[PDB]
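Data first, discussion second: the structure below is written as structure tokens.
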Amino acid sequence: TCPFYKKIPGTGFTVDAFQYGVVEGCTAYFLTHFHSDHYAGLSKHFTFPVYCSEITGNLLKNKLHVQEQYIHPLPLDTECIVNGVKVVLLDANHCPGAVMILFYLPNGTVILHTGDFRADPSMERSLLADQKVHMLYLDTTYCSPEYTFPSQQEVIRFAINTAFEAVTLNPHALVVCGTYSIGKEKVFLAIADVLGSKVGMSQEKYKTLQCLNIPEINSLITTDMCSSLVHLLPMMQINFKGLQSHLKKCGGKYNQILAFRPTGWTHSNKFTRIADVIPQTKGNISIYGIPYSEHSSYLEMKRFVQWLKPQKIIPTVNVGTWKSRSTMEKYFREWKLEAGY
Ligand code: NI
């Protein structure tokens, strides 16, 4: 059964609620982004209206084979009417096609559902700035002060410089980047750009990337592995055994692998600066874990909420334990007392 925090009161609407069968009273199913924990349940047999971004709609049609007549893409930053209720989709600064949803209830209440997001000051100048929000359904993934990580720009700087140095020292080194979902495309695209190569990948991954409206993409990606010196592999293969095996398959073209695992947070963040990050090495293989996040750090989240000043917060992540829930509620109260709302 559908949990309360995926339901929008006063509407026929649910958010990211496709794994519960037919939800009683739901007239429209919203999907914030194309990640499996959120789309779980969608397929070509779905016959209710799905509301989403253009990019998410490309992925629904091409990857899950949802029929076109049930896909309802909306433009961002535009007031739209859905079953008699005004809604707006806003960029969530998560993965490609990921949105926040603003709902203007018939009784005058305004609700923001962040979906998954990485809070940014740029959000303080969207259509959020123009009215009060009463209720916030918040992505609380990293809602604790231990969760710090660097900007995406610093992380990409580190990766570009690391890769360019290694390959200039050894033109027979291969760079490998791990992936298991959409998101974090800048890692592998930035590295390929500094090295003057395309990124090589499976046909299934190339198909996924072709749904994303990224400019000039036919110029940056390929299925021809033999012509590429940046390869994408499943995240599960980014270990010494999986990489030794891959290196065999390249037929003596290469004699070294430098690999990258974009994680979210790991506890090496509580001690070490990005400048100071070192790989794990075995023989001719090195693996770097880089803290490239597409969710808010604690400080980013706090700033957003203290700016927005919602009347009520409903967490959507880490809700399954009493200790988590109690922790989060204590931070929410601190933020409110420090800011004065
Ligand atoms: Ni996500």
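So for chain A, numbering is Swiss-Prot's, and the shown residues are 700-1040, in order.
Each residue, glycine too, has its Cβ placed from N, Cα and C.
Quoted from Swiss-Prot, the note attached to the mutagenesis of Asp838 to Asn states: Impaired nuclear focus formation, reduced interaction with PIAS and increased sensitivity to cisplatin. Cβ contacts within 10 Å of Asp838 (mutagenesis position), excluding its own Cβ and spanning all protein chains shown: 23.
For the published mutagenesis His994 to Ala, Swiss-Prot gives the following note: Impaired nuclear focus formation, reduced interaction with PIAS and increased sensitivity to cisplatin. In three-state terms derived from DSSP, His994 (mutagenesis position) belongs to neither a helical nor a strand segment and is classed as coil. Shown in sequence order, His793, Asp815, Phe816, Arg817, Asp838, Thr840, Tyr841, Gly963 are the residues of the chain, 6+ apart in sequence, with a C-beta less than 8 angstroms from the C-beta of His994 (mutagenesis position).
Secondary structure at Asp838 (mutagenesis position), as computed by DSSP, is coil.
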